[PDB]
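Notes follow the structure.
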Amino acid sequence: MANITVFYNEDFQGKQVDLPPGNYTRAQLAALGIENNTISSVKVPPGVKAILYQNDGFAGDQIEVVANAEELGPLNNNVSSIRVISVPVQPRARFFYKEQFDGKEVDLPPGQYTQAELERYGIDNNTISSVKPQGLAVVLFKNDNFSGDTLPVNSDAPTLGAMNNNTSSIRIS
Ligand SMILES: [Ca+2]
Ligand SMILES: [Ca+2]
């Protein structure tokens, strides 16, 4: 079983609400109570992929996630339509906050990421640090689109903090 859990305030903070998978709009939500600008943050575990839609009727800027979205995105100022569909379970990785696995963690499924969603998809510009792959290998790229120097994390690294300069793009192999 699965269920996406949103948050009322940004930063994963603010009252939360669990919503079962499937496709719905402001209609179903009207039945619950939450609607419009409220999904400030999001926590979606693996096994199921979620897709948000700003304007109702599944329209307006759309988002896609499978893990826990911290900052969510820029359109967090308006939400109502969403769509989630069961997805095959796959391993992933885990990044901590404070330098020394002493800060909230964030997971990210396999795949590549840029410098825009990545940050606003799990953490932010600079704040990752200590990393810990829960199954696959993580690779950090300094410059944008996986370019410039790189820090291939082919193993556990509960302590990186001051190392490069600012992880821009990444790739979980
Ligand atoms: Ca925010
Ligand atoms: Ca350290």
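Header entry for method reads solution NMR.
Every residue, even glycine, has its Cβ placed from backbone N, Cα and C.
Around the Cβ of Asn37 (Ca(2+) 2 binding site), the same chain contributes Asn76, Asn77, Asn78, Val79, each under 8 angstroms and 6 or more positions distant in sequence. In three-state terms derived from DSSP, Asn37 (Ca(2+) 2 binding site) belongs to neither a helical nor a strand segment and is classed as coil. Here Swiss-Prot flags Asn37, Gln54, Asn78, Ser80 as Ca(2+) 2 binding site, drawing on experimental evidence.
The domain 'Beta/gamma crystallin 'Greek key' 1' feature in Swiss-Prot is assigned to 2-46; the stated evidence is sequence analysis. Summarised by DSSP class, the composition of the domain 'Beta/gamma crystallin 'Greek key' 1' (2-46) is 7 helix, 14 strand, 24 coil.
The annotation domain 'Beta/gamma crystallin 'Greek key' 2' is assigned in Swiss-Prot to 48-86.
Annotated domain 'Beta/gamma crystallin 'Greek key' 4' per Swiss-Prot: 136-173, in sequence order, evidence recorded as sequence analysis. Across the range of the domain 'Beta/gamma crystallin 'Greek key' 4' (136-173), the DSSP-based residue counts are 0 helix, 13 strand, 25 coil.
Quoting Swiss-Prot on the mutagenesis of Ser40 to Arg: Suppresses completely calcium-binding. Sequence-distant neighbours of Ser40 (mutagenesis position) (same chain, six or more apart, CB under 8 Å from its CB) are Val6, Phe7, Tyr8, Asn9, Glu10, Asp11, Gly14, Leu72, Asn76, listed in sequence order.
According to Swiss-Prot, the mutagenesis experiment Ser129 to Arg carries this note: Lower calcium affinity. DSSP assigns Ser129 (mutagenesis position) to coil in the three-state reduction, outside any helix or strand.
Long-range C-beta contacts of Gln54 (Ca(2+) 2 binding site), restricted to its own chain and to partners at least six residues apart, with a cutoff below 8 Å, comprise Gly60, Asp61, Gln62, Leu75, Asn78, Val79, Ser80, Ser81. DSSP places the residues of the domain 'Beta/gamma crystallin 'Greek key' 2' (48-86) in helix, strand and coil in these numbers: 4 helix, 18 strand, 17 coil. Under 8 Å from some Cβ of the domain 'Beta/gamma crystallin 'Greek key' 1' (2-46) lie the Cβ atoms of residues 52, 56-58, 65-72, 76-87, 89-90, 92, 104, 109, all in the same chain and six or more residues away from its ends. Cβ packing within 10 Å was compared across the recorded positions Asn78, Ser80, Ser129, and the lowest neighbour count falls to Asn78. Here the domain 'Beta/gamma crystallin 'Greek key' 4' (136-173) has Cβ contacts under 8 Å with residues 91-93, 95-96, 99-101, 108-115, 118, 125-126, 128-130 of the same chain, all six or more residues outside its ends. One way to see the shell of the Ca(2+) 2 site is to take the Cβ centroid of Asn37, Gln54, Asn78, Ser80; the remaining same-chain residues with a Cβ within 8 Å of it are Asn36, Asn55, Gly60, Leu75, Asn77, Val79.
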